[PDB]
Amino acid sequence: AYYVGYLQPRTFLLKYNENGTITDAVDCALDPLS
Amino acid sequence: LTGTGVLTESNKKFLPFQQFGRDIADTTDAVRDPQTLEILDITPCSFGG
Ligand SMILES: *[C@@H]1O[C@H](CO)[C@@H](O[C@@H]2O[C@H](CO)[C@@H](O[C@@H]3O[C@H](CO)[C@@H](O)[C@H](O)[C@@H]3O)[C@H](O)[C@H]2NC(C)=O)[C@H](O)[C@H]1NC(C)=O
Ligand SMILES: *[C@@H]1O[C@H](CO)[C@@H](O[C@@H]2O[C@H](CO)[C@@H](O[C@@H]3O[C@H](CO)[C@@H](O)[C@H](O)[C@@H]3O)[C@H](O)[C@H]2NC(C)=O)[C@H](O)[C@H]1NC(C)=O
């Protein structure tokens, strides 16, 4: 099975850990709390 | 990537695709050598009043 999606220009916040890997992100447009 | 400074050995790991590293205020802290898989820190040259 396969899936398809489309990207749009948006603003994210990304978290880096000591080793330098991405571990979490936040989407500025999702809801007022984000 | 160009600049001035003192190049020293370092103890920082990296991912096979990463070239450079930064401090918070967009400051180049370290560089990876192309010829060999090594990481050098950069320190400013001494100055003062
Ligand atoms: C970032 O990477 C470092 C280095 O790998 C992580 O520290 C290391 O974590 C392991 C546990 O996964 C510690 O145990 C070691 O596991 C290996 C593989 O089983 C084993 O061969 C060793 O004998 C040892 O038992 C390891 O001690 C530790 N390294 C040090 C120097 O203490 C670290 O956890 C990573 N940071 C993360 C994931 O946030
Ligand atoms: C291209 O880059 C490679 C590595 O990215 C360079 O290869 C390295 O060259 C050094 C010599 O300058 C090698 O050290 C010597 O090689 C022998 C081979 O038996 C080994 O016993 C010792 O390591 C010895 O000191 C090194 O092994 C070799 N490979 C690495 C570092 O992974 C290469 O010189 C660069 N230039 C060219 C024209 O290929």
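The residue numbers of chain B are those assigned by Swiss-Prot, with the residues present covering 546-594 sequentially.
Every residue gets a Cβ built from N, Cα and C, even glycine.
Record note (Swiss-Prot), natural variant B:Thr547 to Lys: In strain: Omicron/BA.1. The unchanged residue is displayed. Under the DSSP three-state reduction, B:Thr547 (variant position) is assigned to coil, being neither helix nor strand. Other Cβ atoms within 10 Å of the Cβ of B:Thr547 (variant position), summed over all protein chains shown, number 4.
Around B:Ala570 (variant position), there are no C-beta neighbours below 8 angstroms that are at least 6 residues distant in the chain. One natural variant named in Swiss-Prot is B:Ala570 to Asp, and its note says In strain: Alpha/B.1.1.7.
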